[PDB]
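**Student:** Pasting a structure here, questions to come.
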Amino acid sequence: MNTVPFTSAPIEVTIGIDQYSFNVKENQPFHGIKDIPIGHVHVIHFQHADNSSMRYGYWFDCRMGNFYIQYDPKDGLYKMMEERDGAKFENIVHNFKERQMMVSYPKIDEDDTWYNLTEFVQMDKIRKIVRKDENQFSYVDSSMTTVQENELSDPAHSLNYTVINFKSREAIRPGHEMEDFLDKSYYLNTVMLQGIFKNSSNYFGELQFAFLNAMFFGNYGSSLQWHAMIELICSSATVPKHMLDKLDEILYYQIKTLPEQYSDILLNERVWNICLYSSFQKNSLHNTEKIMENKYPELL
Amino acid sequence: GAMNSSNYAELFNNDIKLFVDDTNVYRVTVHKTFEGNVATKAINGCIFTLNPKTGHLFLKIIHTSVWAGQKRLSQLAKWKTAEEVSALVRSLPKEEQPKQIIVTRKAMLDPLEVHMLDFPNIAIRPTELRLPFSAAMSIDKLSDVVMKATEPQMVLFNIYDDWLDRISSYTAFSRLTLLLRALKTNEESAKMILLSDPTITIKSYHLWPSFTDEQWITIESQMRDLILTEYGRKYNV
Ligand SMILES: C[C@H](Sc1ccccn1)C(=O)O
């Protein structure tokens, strides 16, 4: 198990670690988070008590370095940093565990929720969406726009999600206008899966990452990306059966984890009703349709 | 964006534009089968593509063979319209290509936008006007050429005949829409009005009779009276 120590907590802040969160009071003796499961990407995220503006956070994988958090009073935020000195880092962490200044990642042993939300998410792929190559970890916040959002403005602080646009020449073969607009299988399978993602695991990884950024940061462009990637599958007549089965599982756990109170902003009525009721795959998402009907029947 | 009565003069500026009406593309008669079921028989149709400034009507005739063996014809018909309009645009020299295409029905927006992705500078727009272009088939010469066609065919008509020699396109379009509104509301009476007087004839190269300015005022007044009349019979006023 790994540890993200904090130099200190000078400002009152709600800290999230994956789907968990806890409050730290201004200058409380908090020195970080311990017992973090190895083997998964993680995200540690922040919402200042004094200024809920800018949820922000850091995607990271404990197998890629020793990372810690330090408040920067000039930029006014908790910064992720890497410690290259391995011995210094173990020495710091041990001292803080001995004095019990750390919250324990509270993983219930029956619980696969985080695995199920991050199954296909890889740090190497995250780092190509979030371009900041001098850090092994990736910063996201509430207000970051996507490459597609900038086309419709700083390119260094964007989310470079794969552009999906159903009324684009990429999506529509000349002479197959009707066929391709009404059945996106060409766009899904040839353009996106074979052409861009290489496989469905990379497609699902982006989809899951978009969802998580929408949920944890209220990042609007991520929510658009999550819905576009669902719609592209739902609107394709020809989808490998294993992708549909896995998609149903993926969406199921996303719907399960979403705060009940955030459903109005994070869920797009048109896409979901289309996916569940009108689309080629209306009968293919059994687990997703059943949780959606029982938990958010208002949306439908 | 959409087109309405606030920006009505834009139709007559010097930006090339076309209206596209697809309401006569897919046409059927509905009849009983020997087994007492119902079946449709398609008949020839046409795309009504009109430059409102010039009066140029590109009438693409839709021969019934285009439907053979096809499913979901009402949906195919919108895509077939969009394909033909796109083919028309590509066939025109660049400086004759429209800067805007206004569809009379909003269901044509996506089919046409998709067919025209190659032309990102051509604006595809709806309109809030209720244009009576469906009545184009009440114009005998246009009806005749559609029903006689044995194959796909594009026919060129000037829907304003020679009117632009004497009036503006604004007034000519207003006359056309009044005539078509009338024909759409009571075709028999509209035609009675237009042809009652045998001394006024339709030139061979025209669609409408050769009315002098004074006679057009009378005709136009009679057509208003007809529309008003039918509005009365309809609503009991
Ligand atoms: C042939 C012309 S009308 C027209 C329509 C479309 C393209 C060209 N001209 C006429 O009868 O006056």
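Each residue's number is its place along the chain shown, starting with 1.
Yeah, the Cβs are placed from backbone N, Cα and C, and that goes for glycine too.
What Swiss-Prot shows for this protein is this:
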MUTAGEN   B:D21 to N (Swiss-Prot position 1853)  Reduced growth at 30 degrees Celsius. Strongly reduced growth at 16 degrees Celsius
MUTAGEN   B:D22 to N (Swiss-Prot position 1854)  Reduced growth at 30 degrees Celsius. Strongly reduced growth at 16 degrees Celsius
MUTAGEN   B:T23 to A (Swiss-Prot position 1855)  Reduced growth at 30 degrees Celsius. Strongly reduced growth at 16 degrees Celsius
MUTAGEN   B:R105 to K (Swiss-Prot position 1937)  Severely impaired growth. Reduced growth at 30 degrees Celsius. Strongly reduced growth at 16 degrees Celsius
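So where do these features actually land, and what's packed around them?
**Tutor:** Around the Cβ of B:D21 (mutagenesis position), the number of neighbouring Cβ atoms within 10 Å comes to 22.
The C-beta environment of B:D22 (mutagenesis position), restricted to residues of the same chain at least 6 apart in sequence and closer than 8 Å, consists of B:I47, B:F48, B:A77, B:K78, B:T81, B:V103, B:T104, B:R105, B:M108.
All protein chains considered, the CB of B:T23 (mutagenesis position) has 22 other CB atoms within 10 Å. B:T23 (mutagenesis position) carries neither a helix nor a strand DSSP state and counts as coil.
In the three-state DSSP reading, B:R105 (mutagenesis position) counts as coil.
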**Student:** Give the number of CB atoms, excluding that of B:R105 (mutagenesis position) itself, located within 10 Å of its CB.
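**Tutor:** Cβ-Cβ neighbours of B:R105 (mutagenesis position) within 10 Å number 17.
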